[PDB]
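Enquirer: Below is the structure I would like to discuss, written out as structure tokens.
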Amino acid sequence: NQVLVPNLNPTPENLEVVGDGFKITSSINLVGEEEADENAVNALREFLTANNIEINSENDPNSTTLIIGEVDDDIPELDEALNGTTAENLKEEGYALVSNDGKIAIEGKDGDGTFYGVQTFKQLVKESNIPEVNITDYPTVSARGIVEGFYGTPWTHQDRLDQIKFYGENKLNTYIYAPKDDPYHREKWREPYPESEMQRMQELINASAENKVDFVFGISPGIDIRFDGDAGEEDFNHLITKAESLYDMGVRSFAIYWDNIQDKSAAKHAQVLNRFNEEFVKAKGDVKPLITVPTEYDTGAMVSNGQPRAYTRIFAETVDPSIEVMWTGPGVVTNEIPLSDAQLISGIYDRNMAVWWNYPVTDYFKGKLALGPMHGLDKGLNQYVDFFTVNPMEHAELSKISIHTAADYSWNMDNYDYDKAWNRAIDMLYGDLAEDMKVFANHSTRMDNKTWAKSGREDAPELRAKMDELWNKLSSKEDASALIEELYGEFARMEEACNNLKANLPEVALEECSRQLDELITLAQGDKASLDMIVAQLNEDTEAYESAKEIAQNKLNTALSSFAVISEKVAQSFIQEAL
Amino acid sequence: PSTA
Ligand SMILES: *[C@@H]1O[C@H](CO)[C@@H](O)[C@H](O)[C@H]1NC(C)=O
């Protein structure tokens, strides 16, 4: 009878259900498409073609009507369909969407906003059915997206085009090209791209524009750049030439990075940023603010006993207020960015900060997949941060899980529920295999290299709690057979789920997690024997105990020597505990 | 292959 509102990402700021919903007709009347945003219309056209919905030549009173346009379009038929709702009073990228009584109206605050209004439209429609809603929506953070800045195998050309379509659909508006192991980015930054590399760049810039993504071209000259004299001039002119050749293809955002280098000449670092900001960014007139990261970029490396270190203090003293400055939080890879941490760093820089969030990146621990949600990021961080980006994994497809939640966190920050965002991410990306993918991904959220790098939601916490509850019940001689039978089910389910994934996941996802899927099936088997050891020990049956103990050690040995790493502190640790 |  009634059309429910489906999963939405990101969560729209304001949504009221105003009716029962209706079915969109075979063909629709399209109004406002001549004056509306070129890219928004295209995104709408593609969706309609895919879903077999034609567009009428002349108006049909029986057909569903769709009206679209910006605030600054003079289209009265649009304001008429919005029913007193407006985008006029919303911040940039905001939109209004109303659907009632056979009409759908999308008014964006600007072009970007109209595009995003279409994305929400796309998510609302299921089998030609749409709910009757009144929506107004806008981002918490104005810059949201991805910095490809990890070490290891850079994403393929095909990887990036697919990512950009994915960002557009989830209202992320920033992609920073800064892969560490691209020679022309870092190692040999002075050298121009070959012609065929420039043609690939061109395709990326185009696709970025088509999806309202600000393509940021990054460059990391900090290894061997000279600062003084004729050499400093030549080296600066190399930055201009490189940035020019990309401006001339349509790049309007630029980054200059100083992370992970020997040279800690703070004054000369900023002196370069400022000159580029003057002679290039401001001179061009249509270039977004310059983005950077200092050589000291985590609170630990930046601050000492409440006060900034020599590098940080001179860097902030010199760098122009308009330049976006990035930092990673309390550590390079850390549990939290508490509100107080952003307050301190934002204080030192007397500006709104940018976040380089190092998750789900796995370059420091390539055996594990980071498949968790945004976690430990304070929900009031928008107070000191106006620019938010995640460093993803070298595995592009599986990075989508974590990025999906980053879209929701940075768009609607104070509403962000991490467990709900995580569940929705997998529900939306995995369809039929969502339930099983959750079982698997649930064990692969926490990242820990045992030394300097810790981050992410803890692995399968409910299962960890049940494991701790067992040891307590056993060592105090309480009855445990209710919990044991419950745990057998869990471990069997882990095995059942992973086998179903191996059988049914499409290649693009499977070729990125198959080794870890194998690792978890093994541990699930080691856990089952661990229980068998517990049961036999209670039964005082040495035959069944020793038999199970060998099976358990056999699984643990497979896991400890294999490249793939998963569920260290839970499924793996349980076997170790039982021995 | 990583940050220090
Ligand atoms: C150092 O840390 C991460 C993790 O190894 C790495 O991906 C990144 O390229 C480096 N820089 C920053 C600013 O995090």
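Heads up, chain A uses Swiss-Prot numbers, so what you see runs 39-617.
Yeah, the Cβs are placed from backbone N, Cα and C, and that goes for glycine too.
Feature list, courtesy of Swiss-Prot:
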BINDING   A:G187, A:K218, A:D297, A:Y335, A:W394, A:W395, A:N396, A:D401, A:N429  protein binding site
MUTAGEN   A:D297 to A  99% decrease in activity for 4MU-NAG
MUTAGEN   A:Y335 to F  Strongly decreases affinity for 4MU-NAG. 99% decrease in activity for 4MU-NAG
MUTAGEN   A:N390 to A  No change in activity for 4MU-NAG
MUTAGEN   A:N396 to A  Strongly decreases affinity for 4MU-NAG. 99% decrease in activity for 4MU-NAG
MUTAGEN   A:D401 to A  Strongly decreases affinity for 4MU-NAG. 99% decrease in activity for 4MU-NAG
MUTAGEN   A:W490 to A  Strongly decreases affinity for 4MU-NAG. 97% decrease in activity for 4MU-NAG
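Describe the structural context of these features.
Expert: The DSSP secondary structure for A:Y335 (mutagenesis position) is coil. Close to A:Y335 (mutagenesis position) in the fold, though at least 6 residues off in sequence, lie A:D297, A:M364, A:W365, A:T366, A:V370, A:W394, each with a CB less than 8 Å from its CB.
Every protein chain shown contributes to the tally, and the Cβ of A:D297 (mutagenesis position) ends up with 21 other Cβ atoms within 10 Å.
Applying an 8 A CB threshold to same-chain residues 6+ apart, the list for A:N390 (mutagenesis position) reads A:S384, A:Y422, A:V423, A:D424, A:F425. When secondary structure is read from DSSP and collapsed to three states, A:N390 (mutagenesis position) falls in the coil class.
Taking the Cβ of A:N396 (mutagenesis position) as centre and 10 Å as the limit, one finds 27 other Cβ atoms among all the protein chains shown.
In the three-state DSSP scheme, A:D401 (mutagenesis position) falls into the coil class. Using a 10 Å radius centred on the Cβ of A:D401 (mutagenesis position) and all shown protein chains, the other Cβ atoms total 20.
Other C-beta atoms found within 10 angstroms of the C-beta of A:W490 (mutagenesis position) number 14, with every protein chain shown included.
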Enquirer: Take the Cβ of A:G187 (protein binding site) and count every other Cβ within 10 Å, whichever protein chain it belongs to.
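Expert: Its Cβ has 26 other Cβ atoms within 10 Å.
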Enquirer: For A:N429 (protein binding site), which of the mutagenesis positions A:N396, A:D401, A:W490 has the nearest Cα in space?
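Expert: For A:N429 (protein binding site), the spatially nearest of the mutagenesis positions is A:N396.
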Enquirer: Would you kindly give the Cα-Cα distance separating A:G187 (protein binding site) and A:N396 (mutagenesis position), rounded to the nearest Å?
Expert: 10
Enquirer: Which number gives the other C-beta atoms within 10 angstroms of the C-beta of A:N429 (protein binding site), all protein chains shown included?
Expert: 22
Enquirer: Mind sorting out which of the recorded positions A:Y335, A:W394, A:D401, A:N429 are close to chain B, meaning Cβ under 8 Å from one of its Cβ atoms?
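Expert: Cβ contacts with chain B under 8 Å: A:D401.
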Enquirer: Calculate the distance in Å between the alpha carbons (Cα) of A:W490 (mutagenesis position) and A:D401 (mutagenesis position), and round it to a whole number.
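Expert: Rounded to a whole number, the Cα-Cα distance is 13 Å.
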